[PDB]
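> Structure below; questions to follow.
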Amino acid sequence: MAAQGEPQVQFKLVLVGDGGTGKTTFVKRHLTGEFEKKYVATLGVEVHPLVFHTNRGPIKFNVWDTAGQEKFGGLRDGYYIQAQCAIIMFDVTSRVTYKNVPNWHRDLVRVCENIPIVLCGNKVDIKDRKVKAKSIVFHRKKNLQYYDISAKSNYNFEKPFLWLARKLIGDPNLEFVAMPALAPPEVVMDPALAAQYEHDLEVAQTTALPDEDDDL
């Protein structure tokens, strides 16, 4: 339980989509609150623990952020084996990215068949949207949930996780609870603690607030 990171429950979530969609940025936002401006490719898979507090208690989503560079196939089976839910990400400003969604939601279903999957249309903040919400019909055919999200502006940032939690747990009434604040560590040390801090600081310094089309 503890090894898994499941307070009570742990859910294996596979995050897939084309390169440059914002999968990594989405995960980073949830973990730290920072907005990653720099696009650095994810190689293979990066496993990131994310905990949310709900009405029924804390739940952990072990997010498997996968590489969008990799070709669809049997090579990628390990990532999807025993997945409980998935998020397929596309960029609303890229038609090509949207076109590849059926390929992602084919490779995925080959391994896990029917499991809750949410399609997220990233970068909705940008004014010149190419893939209109009205146009998207893929979700209807495949019985997937669709959410307009913006990593940059945090628009509907928590919705995919919440929806997935509701279906997996089985309570349609599940709601996010703030979570009692736990006192921060004093921080004396230096061995395990050092070096890692610099990485976060750099991300923060580089990041300027994303005013794309916030005004509109």
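Per the header of the entry, the method used was solution NMR.
Cβ coordinates are placed from backbone N, Cα and C, and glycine is handled just like the others.
Annotation comment: Swiss-Prot describes 18-25, 36-42, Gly68, 122-125, 150-152 as GTP binding site. Taken from Swiss-Prot, the feature domain 'Small GTPase Ran-type' applies to 7-171. Quoted from Swiss-Prot, the note on the mutagenesis of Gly19 to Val is: Blocks DNA replication; when associated with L-69. One mutagenesis experiment catalogued in Swiss-Prot, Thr25 to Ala, is accompanied by this note: Minor effect on the interaction with the alpha phosphate group of bound GTP. Annotation of the mutagenesis experiment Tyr39 to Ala in Swiss-Prot: Abolishes steric hindrance that traps the essential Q-69 in an unreactive position, and causes slow GTP hydrolysis in wild-type. Loss of one hydrogen bond with the gamma phosphate group of bound GTP. One mutagenesis experiment named in Swiss-Prot is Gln69 to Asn, and its note says Unable to hydrolyze GTP. Increases binding to BIRC5 and promotes exaggerated spindle formation.
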> Quick check: of the mutagenesis positions listed here (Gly19, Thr25, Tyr39), which one has the Cα closest to that of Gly68 (GTP binding site)?
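Among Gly19, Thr25, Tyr39, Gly19.
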> Per DSSP, to which secondary structure element type does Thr25 (mutagenesis position) belong, with helix, strand and coil as the options?
helix
> Counting across all protein chains shown, how many other Cβ atoms sit within 10 Å of the Cβ of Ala151 (GTP binding site)?
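Within a 10 Å radius of the Cβ of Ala151 (GTP binding site) lie 26 other Cβ atoms.
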> Fewest other Cβ atoms within 10 Å: which of the binding-site residues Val40, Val124 wins that one? Let me know.
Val40
> Near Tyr39 (mutagenesis position), which of the recorded positions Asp18, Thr24, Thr25, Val124, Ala151 can be found within 10 Å, Cα to Cα?
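Checking Cα-Cα distances against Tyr39 (mutagenesis position), the recorded positions within 10 Å turn out to be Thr24, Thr25.
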> Around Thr21 (GTP binding site), which residues of its chain at least 6 apart sit with Cβ under 8 Å of its Cβ?
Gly68, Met89, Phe90, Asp91, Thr97, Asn122
> Would you list, in sequence order, the recorded positions among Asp18, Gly19, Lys37, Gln69, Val124, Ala151 whose CA lies within 10 Å of the CA of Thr25 (mutagenesis position)?
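Checking Cα-Cα distances against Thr25 (mutagenesis position), the recorded positions within 10 Å turn out to be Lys37, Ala151.
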